[PDB]
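S.K.: Right, I'll just put the structure down here and ask away after.
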Amino acid sequence: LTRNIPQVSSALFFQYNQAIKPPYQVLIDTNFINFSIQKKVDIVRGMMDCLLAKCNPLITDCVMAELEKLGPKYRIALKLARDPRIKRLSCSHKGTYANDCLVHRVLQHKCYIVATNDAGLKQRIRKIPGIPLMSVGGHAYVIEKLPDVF
Amino acid sequence: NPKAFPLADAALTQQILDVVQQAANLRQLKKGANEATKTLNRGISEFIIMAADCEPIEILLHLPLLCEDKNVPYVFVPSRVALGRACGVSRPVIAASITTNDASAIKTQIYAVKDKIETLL
Amino acid sequence: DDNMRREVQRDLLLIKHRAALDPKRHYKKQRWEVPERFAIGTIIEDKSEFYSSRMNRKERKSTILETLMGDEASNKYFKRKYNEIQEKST
Amino acid sequence: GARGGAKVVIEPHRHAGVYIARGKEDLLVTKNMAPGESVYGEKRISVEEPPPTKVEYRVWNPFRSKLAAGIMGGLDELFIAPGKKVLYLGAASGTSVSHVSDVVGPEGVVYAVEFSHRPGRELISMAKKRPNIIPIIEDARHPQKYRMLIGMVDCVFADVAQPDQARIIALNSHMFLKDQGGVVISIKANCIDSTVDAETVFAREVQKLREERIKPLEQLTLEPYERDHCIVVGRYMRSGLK
Amino acid sequence: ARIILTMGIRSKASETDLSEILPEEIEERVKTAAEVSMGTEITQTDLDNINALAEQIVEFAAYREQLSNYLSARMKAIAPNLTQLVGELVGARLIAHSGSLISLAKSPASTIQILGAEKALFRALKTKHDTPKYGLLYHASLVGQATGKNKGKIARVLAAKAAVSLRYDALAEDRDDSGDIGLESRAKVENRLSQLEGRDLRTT
Amino acid sequence: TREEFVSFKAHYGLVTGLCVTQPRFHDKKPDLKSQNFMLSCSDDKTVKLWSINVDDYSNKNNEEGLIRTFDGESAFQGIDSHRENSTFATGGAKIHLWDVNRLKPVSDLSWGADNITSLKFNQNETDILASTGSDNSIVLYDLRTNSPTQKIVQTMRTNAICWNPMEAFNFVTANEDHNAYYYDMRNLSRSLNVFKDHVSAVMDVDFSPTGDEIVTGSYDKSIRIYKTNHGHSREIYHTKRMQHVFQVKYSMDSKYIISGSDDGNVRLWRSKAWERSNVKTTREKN
Amino acid sequence: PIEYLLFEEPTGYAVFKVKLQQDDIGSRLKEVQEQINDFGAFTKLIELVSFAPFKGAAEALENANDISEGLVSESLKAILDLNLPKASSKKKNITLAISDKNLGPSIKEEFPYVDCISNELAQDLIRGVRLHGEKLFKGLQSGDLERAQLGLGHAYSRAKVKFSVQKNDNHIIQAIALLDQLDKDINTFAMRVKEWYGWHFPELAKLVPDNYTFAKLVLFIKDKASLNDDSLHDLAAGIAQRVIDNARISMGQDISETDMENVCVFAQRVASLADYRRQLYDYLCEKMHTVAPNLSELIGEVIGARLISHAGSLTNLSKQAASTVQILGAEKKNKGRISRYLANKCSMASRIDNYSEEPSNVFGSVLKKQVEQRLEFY
RNA sequence: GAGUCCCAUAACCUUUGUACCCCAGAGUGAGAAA
RNA sequence: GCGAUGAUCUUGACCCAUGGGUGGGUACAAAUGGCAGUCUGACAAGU
RNA sequence: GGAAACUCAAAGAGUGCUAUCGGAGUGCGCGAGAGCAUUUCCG
Ligand SMILES: [Zn+2]
């Protein structure tokens, strides 16, 4: 009888997560792009101004499907998120739901940082241990649990 | 197609054996053929060096079959007496090895040497 | 075989209660139901190994129970621990 | 402990083909195909069966074999069953291919490829002994020049030490692996990228797999035996990826 | 051994093979195997050395045939009643297990029955099980003829007649070695076997 | 494999029209079984002709992009390549006719000084062509006489014209009033059919190479498939994630329509929305 | 346009006419790429139209080497010249779905009117015919694919390695592991000759203790009736007179005959076994001189064969370190440092004569002189 | 009535012979001599 | 006229003047040495 | 309570099995027909 308890991924400390070297990989998602636009900050230069390090953004196919699905009010968001500076993942699961796609994607790798803004996703991300989220705030970004913010 | 194929030219020879002397002064080097194969089949070996003019060549040619099986780079050097002067020892050592240690202050030069010789091979 | 020969009734109980055989081991917890298909083997040592994993021919007993009886430190620990357990029960 | 002469029970494991050797300290053990001769110097259990016959078993030293550490750390399912055909990218020498061979058994085959030469002659001198393996001494980056001699393997396995790991396994699996077939790769982080660290390079490699249509399903790290490798198990979907 | 003595090297295998060995359907298999073979080649030194090995190992087999035929003839000489009843390759194991012919004749029918499987006998006695019934007489020619537990009953009656014949031709000192009470006891065991297999415990 | 061979930053402003050619040079053999040629005109006065390396075959073993650049006086609005003898026509301020051995336009073929929104050549009787200009006008031209030949004026501006690859004298015409007209050439007084089911501007149409189905794609976020012989919609595709389909094309297999939205994607669709694509057993096909 | 396909197989070359076509645009769909997997639809798509088997084993190896470097050969060019039609220039040129772009230009060079193609359509069509394998060929062969590909793989691997098949240590392994067991078997069966001829002549085990000359004179004297011929016993063996008068004074005797005849058969065959030992030891002496001469000259021939047998193989002995050549019995303070010196010199000689292509004796001789100087240091 | 079916055709232990040996051990690894 | 092609070395304990014995290991071989003792005993089948 | 499956019935899964006027001539098509069609030898 096969039980399955996932081991704590061995590039993690107690909660320090030494696998997050300063060239970062972030996970952009949908209402974070929308709030970045309606707070009028940029994306790559905004992340650089918040983290003082070179950040590579990533968007998944599930989040791109959500951004296409949300209609023509966010054509600015879609034109911004088809940026050649960002990269793109490729998901393989059923149901384009950004929340469980994101939190599954990060809890089986523990190396991405999650750039989110909605309440349930922030709650699940800060529930699971040792991955940093960032969010919009005022006219800049804000990091929640990176060990070296400065 | 000789039996000592990855023979290093002059400038790469000089940088790998000043890395040898830094390792010998940092207590991170194993000198000699049978201690080299002992540390090789123990596993702690960053890379190993042989000398391509020992009077029987096979007494260190037995090291390729171990090292390229256990996936660790290996380099021939055209002078056993120069490698002895590098290791800092009276008699000419013909097969040296660098142990693996992440508490040694020549990790950068060791990795630069290892990348250069993996591109060489 | 169904009669179980009593020797592989001894040593299966031995390796099932392996966790209290030497007080420096501490095997991880597992239930160990007895397998209904199982053999009994004998570790042939390597010919290129000697003096470190080779048992002497006068010590290779017929089962691991007599192998565990054959040495001294395990008998010392077992006698003192068993006597302390009987004294604690009384 | 585990000296030569003790009596060890041989219990079967979940992965059919391998066995647990439970003595006073446990072992992982595969049933030897050619009895009487160890191949890389490992110890051998030797059981007797009833015309008296005597069959032997080999231990599986996980510090010197790759997938043994994944087996002992506990993988959900491999694809190396006792009947399948198994391709072996980066077969170094006998030291793991003999274990995969006698896991596979007398019916299935193991096609072991290798690029270097001196491990090639060692592999052939081992390969004359047991018959269920095929030694190939060709580069794993060119699966169109040993396409003549193999066909339609049922699970591939990968230990090659090159930074185009995903391209190697993608080309070999498109050329040879059947649909709904397994692919077990073993990435070495410090080998394929020295700059950025282990979890980032693993996520980049598994993203390259799910771009090359292998749907991955297991990632194991095998930390107490080797450092910073990982075993990534995947299926080859090709039809209905999601 | 005979095909290594005939082929030698695998290269000579295409143009010849005997048909006294490997009858008519393994021949093309061994020829195509020697065509597409995966082993290497050896020279004439080790070829004729393993050829002499094949010579010694075919002489061992022909000598084993001659010696077993010798054992049949010699047991027919010494104890013809017992080998007329049971069989030579069982009477030989009986005598050479029990030691002397006299110290086998000085033994009852029950231990002549269970003379072989004594270890299962004694472990069945010292635990609580049921002791065996054939032992060494199971490889005789008649308890294989019987079917069911009829081989158990026939093992007992053939052990008793083996005791009769055995101690007769071990203790008499005037016999003509013709096996008379031997084949008489064979006839009695045979019609005993027939009249006990002829019953049918299924109610007709 | 649904992937791209190469990309190009082709121009600066809006790209306007592209088509592929097997362009027969005269000082060079047509190496058209190892590399494939596409050319594209934009509104920054350039018409670039490009090679593409393509592994359709494996004959050979390098001249990747930008074979040459025709440059024009005014802007450019569309092209199409005459499929014989390596000639191609463009539209802009007035329609021009180039071939790929000259940097200058070989001929100029307008009625008056009026811009031309789109063009199309035939699929047979190749030497004639049609175009549409923002005088709400359909013009025909004939390169054999090297002159325009007739001109009708509709009530709204024709966006995209498309010839029939089996009739050779019928074309469809997609204009901003919400109905694709279907004209016969040699009597241009009566639009001999009108396909009349949209709600917004009819942004593109194309014939299937089987010669009887029309794909159309509207300015409203929907595409429709018509038959020629009916005049109403057979059926309709739409999705939530496409907006303002601007270019639809049948594929040469005549079963797959390639639609391209304004969101960025180039989606594909089965024309028959229920016929699958596997080869089927004979009782199943029956 | 895929209408002919070429597949290469370890029994022969196959060429398939493509009856109808695969769906090109939807060639990533599930309902198309399961048709390659199942069989009832693949034979709707590909039929066999030619299969020429290369029949020579060496010609199969040569075809495999020419394909593996990407070059045409005689049988491939022969069947394409047979099967591929001359598509005349009015219609088209014929197309051929081959497996690799390295092979492509070498058939386009030889046949002008063919046109090779390997996109993913040719890739997965060849994948489908590789998956279905034998069930396409509908019986136009004699022999399955896997044993033939096992032989062809081993041959192709050895031809790539150019592995020296004269460096043969397995011969010395089986030689010494037969030699010691055969000495034990000669000794046991000679004890049986002694114990069986004791009933006819029990004062022979005292006089003639050697097993081989005992068996040979047992072959000489059948029954105790010699009594006169003294001039043959020094040949077959002074003690002649002792065995002659003990052939009439002893008479601890059974007079049996047929068992004496089988004793004679057994004794002459045990003498044949002794002759076989006395030639096989000399055989592996000279084979030790041929295969492993430096270690032979240093340590001795049978001690060398024992040491390679303990190691398992000569390459395994060489890749052993020079401190783990501790073997008990062989290499027989001042009694231990000489054995350590002899040990790592034996490992040095093992490295020389294994990793050489074919070794010499000069380094074994100077190794012998070095260790003899180290012994005369005492 | 009743286990051939884990070789009593044997396994193990003990003794007796015989031949060898009486060094660390996945040996350590830089000094000996005067 | 030393040594990485390998120097050095962390002593099985008793009877006599670094040398004379019990105890060990490693292989075979023998044992009329041991473990080790040879089941039940008057009914059954057929009408 | 154990079930002989060899009495039969209703069903469930796994495995294997197939394709889509007649020869010439005669106006004929680029050593050459895959067809257009006959009063020509005709049958
Ligand atoms: Zn997703």
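Numbers in chain D come straight from Swiss-Prot, and the residues shown are 79-128, 135-326, in order.
Cβ coordinates come from backbone N, Cα and C, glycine included.
Okay, these came from Swiss-Prot:
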type: MUTAGEN; residues: D:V87 to D; note: In nop1.3; thermosensitive allele showing a decrease in histone-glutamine N-methyltransferase activity upon shift to restrictive temperature; when associated with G-103; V-175 and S-219
type: MUTAGEN; residues: D:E103 to G; note: In nop1.3; thermosensitive allele showing a decrease in histone-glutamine N-methyltransferase activity upon shift to restrictive temperature; when associated with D-87; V-175 and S-219
type: MUTAGEN; residues: D:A175 to V; note: In nop1.3; thermosensitive allele showing a decrease in histone-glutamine N-methyltransferase activity upon shift to restrictive temperature; when associated with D-87; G-103 and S-219
type: MUTAGEN; residues: D:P219 to S; note: In nop1.3; thermosensitive allele showing a decrease in histone-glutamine N-methyltransferase activity upon shift to restrictive temperature; when associated with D-87; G-103 and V-175
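What's the neighbourhood like for each of these?
M.R.: Residue density at D:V87 (mutagenesis position): 22 other Cβ atoms are found within 10 A of its Cβ, drawing on all protein chains shown.
Within 10 Å of the C-beta of D:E103 (mutagenesis position) there are 13 other C-beta atoms, taking all protein chains into account.
D:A175 (mutagenesis position) is surrounded by 29 other CB atoms, counting those within 10 A of its CB over all protein chains shown.
According to DSSP, D:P219 (mutagenesis position) is assigned to a strand segment.
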S.K.: Given the mutagenesis positions D:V87, D:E103, D:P219, tell me which ones have a C-alpha lying within 10 Å of the C-alpha of D:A175 (mutagenesis position).
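M.R.: Those close enough are D:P219.
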S.K.: Whole-number Å distance between the CA of D:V87 (mutagenesis position) and the CA of D:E103 (mutagenesis position)?
M.R.: 11
S.K.: Roughly how many angstrom lie between the C-alpha atoms of D:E103 (mutagenesis position) and D:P219 (mutagenesis position)?
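M.R.: Just about 35 Å between their Cα atoms.
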S.K.: DSSP on D:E103 (mutagenesis position), three-state: which is it?
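M.R.: Where D:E103 (mutagenesis position) sits, the three-state DSSP reduction gives coil.
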S.K.: For D:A175 (mutagenesis position), name the DSSP secondary structure in the helix/strand/coil scheme.
M.R.: coil
S.K.: Counting only residues 6+ apart in the same chain, whose Cβ is under 8 Å from the Cβ of D:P219 (mutagenesis position)?
M.R.: D:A175, D:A196, D:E198, D:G204, D:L207, D:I208, D:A211
S.K.: Chain C proximity: which mutagenesis positions among D:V87, D:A175, D:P219 have CB distances under 8 Å? Answer 'none' if there are none.
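M.R.: Listed mutagenesis positions meeting the cut-off: D:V87.
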S.K.: Do the mutagenesis positions D:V87, D:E103, D:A175, D:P219 include any whose Cβ comes within less than 8 Å of a Cβ in chain G, and which?
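M.R.: Near chain G, the qualifying mutagenesis positions are D:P219.
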